[PDB]
Structures are given as structure tokens and as C-alpha cells.
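Q: Dropping a structure here in C-alpha cells format, bear with me for questions.
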Amino acid sequence: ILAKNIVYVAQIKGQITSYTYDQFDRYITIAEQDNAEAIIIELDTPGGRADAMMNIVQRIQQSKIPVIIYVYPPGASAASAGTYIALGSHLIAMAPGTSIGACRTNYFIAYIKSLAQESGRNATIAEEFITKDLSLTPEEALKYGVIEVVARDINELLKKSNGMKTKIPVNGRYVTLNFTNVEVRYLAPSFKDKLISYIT
Amino acid sequence: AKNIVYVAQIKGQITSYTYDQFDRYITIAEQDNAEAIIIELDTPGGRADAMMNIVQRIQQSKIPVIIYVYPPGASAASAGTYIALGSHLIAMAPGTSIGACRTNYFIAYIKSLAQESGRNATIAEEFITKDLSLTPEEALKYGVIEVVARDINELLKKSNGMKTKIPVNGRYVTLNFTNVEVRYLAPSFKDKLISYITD
């Protein structure tokens, strides 16, 4: 026979809107319901410094399982509200060839700085995202302590995150990721998701 | 509670040891009645031969074996391309190659592998007789492979519903990656070493 821990993977491409929050909620909900070891959101977001964001961030922070924001596929970028979402998550991995930061108020600074500090990721850089239109390369990003992992695909990501400690608690406890006997389940975007899209 | 798809890598030159690996992976897959197994294949080649034995292994496999020439920059070469032409499904990631790297028997053989899987055999020959190399897109266009996919997930999405190119235990199968779980299989320790030594 056979059996193991589950990891869910879901994409979230395009601009972040009020409709986005519902997606995060769906995916993270499904994952929570099955006690997934974690969930990876492959995230490629490009522009319009939104606000549905901190509602998403609250979502993540209150999630009952780790949420890994993976800025993938190559060419993807996480900007404006992307980068908040990420800085507020439990782990940030990045595929080579992607970016993070701003694409090419003091309130917002206060905010990015906050997100960074509570997850021990570099807040001086965080600020510079907003105050210098900074854009990091996964390697620079990792050097500077903004992200935790650089991975070419889901599988590297799993191997490299294995055993790493969550950067912010998961329901009060810091968790050590154990992707040792894991099964990955791919979740696809719904039909409304699908349409509410092209129509944008 | 779903269907399992296994994923395994096989990088580097193909030797008599390699067979052992396919056998292991394919065996694990068979034993759990996987919906299928994907071998991410990167094979630089330069004339080897363990191949003929591996291909029989695949043909006799009790579940579909999808040869996926991956990661970007990978090459399915010489030995590789026979293994692939002899499999159930061939996908390729963008930025990879198939064919020769850079007789009146090996030709008969590539031709054969091609015909029995309905993949273009005029090109197959041209691999060996014109040291030809194809790009996933050209490969697709020419009818050598079945799928071009950026990552395991596209691969599953694009292959879903496709019919196997050669039978699986006598029956052609239609892939159904509809409620699937993916399990990644890592190279063992011997494998890991026999690499450093087979260097």
C-alpha cells in the first residue's frame, strides 16, 4: 500500500484585486481542511499598489498551515501588493529570473518595515522597495535576507525548504517544515477565476 | 484520496548502471499502480549503450512511462533519444533538445522504435544519419514528441486525456491526470556516489 504528508500548490497570476482575496481564501482553505504540510502559492503579480492585500496578508498570517509564497515562473515578478503578500508569508522562495520589490505613504513604509521585522527579513531593504523603487533578483534577494529560498521548480523548493523554520508563527507556534514523505496536489483556478480574468 | 503520478530524474551519461535506476523507479511506480511515471531526462550522451535493455524495460512496464526531456538546457541524446522514442509519451521543456548531441542497424532500430509508436520515422533516421537535433517546437511540429511543457504541472495538464503512444500491457491507455497526487522520487545513495565515481 502507501501514505503521506500533503503539500498544495496553486498559482495566482496577474493584478491583485478585491477578487484575488477570494482565491487565496479558497486555496488556503482547502489546504487547511486537509492539514497540509504547507501550501505553495506560485505568485506572479505585476501592478497597481493595491489594498485587498493586507486583507490577504491578514489571511495568511491567520492561516492554520504555512504559506509559502513562491515567486514563479521565470519572468514572474512580485510587485506592489505582491511583495507585501510575500513579506507577510511564512516562507518566500523565488525561481531564477524573477523579481521582487517595485515594478518600473509613510504609512506604507511603516507597513513594509513592520512586515519585515516581524518575520526577521531585512527591513532596511523592505523600505527601499517603496522609497527607491528597488527591484531585487532572487540572488540579491537571498543575499540581503529578504527571501529564504531560490528554487528552479516545485521539487527543488521542497528539497531546499525541508527542515527550515517558518519565518513567522503558524497559529502561535514556529513550525519546522518537514517535506520528507510528501505528496503534492496541484489546485487549479476555478471557472469564475478563469473568466473574472481575461475580462481584465 | 487519488491517482498517483511518480516523478524521477536521470541526469548524465547512460551506462549499465542506469538501467538499475529505471528499473528501481519504474518498479516503485508499478507497485503502487501509479497513473504514470515521469522521468525527467537529461542525457548529454556521446554514444553509449545500456539503452536497448532500458527500452525493453519501458515497453514491458506495467504503467505508462512518460519521458520528459527536462530541465531547460537538458538534452536527450543518442542513448537518450532511443529511450524516449521507445516510451509511452514524450514531453519536452522549452530550451531542451532531442536527437544527436553536438549503423545500417541502429537506423533499422530507431526507424523501428518510431514506427511502432507512430512517431515520425523519417526524422528518427535523420537523427542518426544527419546528426540532426530538434527543438521542442520543431520536434512537436514534426511529430516526434507529444508535448511541450514548462514544468511538471503543465505536463500533466497537457497530457491529460492523451492516448499512450504504444500499449501498456497490451492496452493502449488514455492518461487521466484528473485527481492526481505527485510523488517525487530521489536518487539513492549508490546512485549519488556512482555519479561521483562514474565521473
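All chain A residue numbers match Swiss-Prot; in order, they span 18-121, 140-235.
Method on record in the header is X-ray crystallography, 3.0 Å.
Including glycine, each Cβ sits where the backbone N, Cα and C put it.
When I checked Swiss-Prot for this same protein, it listed these features:
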| type | residues | note |
| --- | --- | --- |
| ACT_SITE | A:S97 | active site, nucleophile |
| MUTAGEN | A:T62 to A | Reduces enzyme activity by over 90% |
| MUTAGEN | A:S97 to A | Abolishes enzyme activity |
| MUTAGEN | A:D168 to A | Reduces enzyme activity by 97% |
Q: In DSSP terms, helix, strand or coil for A:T62 (mutagenesis position)?
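A: Reduced to three states, the DSSP call for A:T62 (mutagenesis position) is strand.
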Q: For A:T62 (mutagenesis position) and A:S97 (mutagenesis position), determine the Cα separation and express it in whole Å.
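A: About 8 Å separate the Cα atoms of these two residues.
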Q: Once you note that 18 residues are missing between A:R121 and A:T140, how far is one Cα from the other in Å?
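A: With 18 residues missing, A:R121 and A:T140 have Cα atoms 18 Å apart.
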Q: For A:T62 (mutagenesis position), just count the other CB atoms lying within 10 A of its CB, please.
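A: Its Cβ shell of radius 10 Å holds 25 other Cβ atoms.
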Q: Can you tell me how far the Cα of A:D168 (mutagenesis position) sits from the Cα of A:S97 (mutagenesis position), in Å?
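A: Cα-Cα distance, A:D168 (mutagenesis position) to A:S97 (mutagenesis position): 10 Å.
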Q: Could you say which of the mutagenesis positions A:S97, A:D168 has its Cβ with the most other Cβ atoms inside 10 Å?
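A: Per the Cβ count, the most surrounded site is A:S97.
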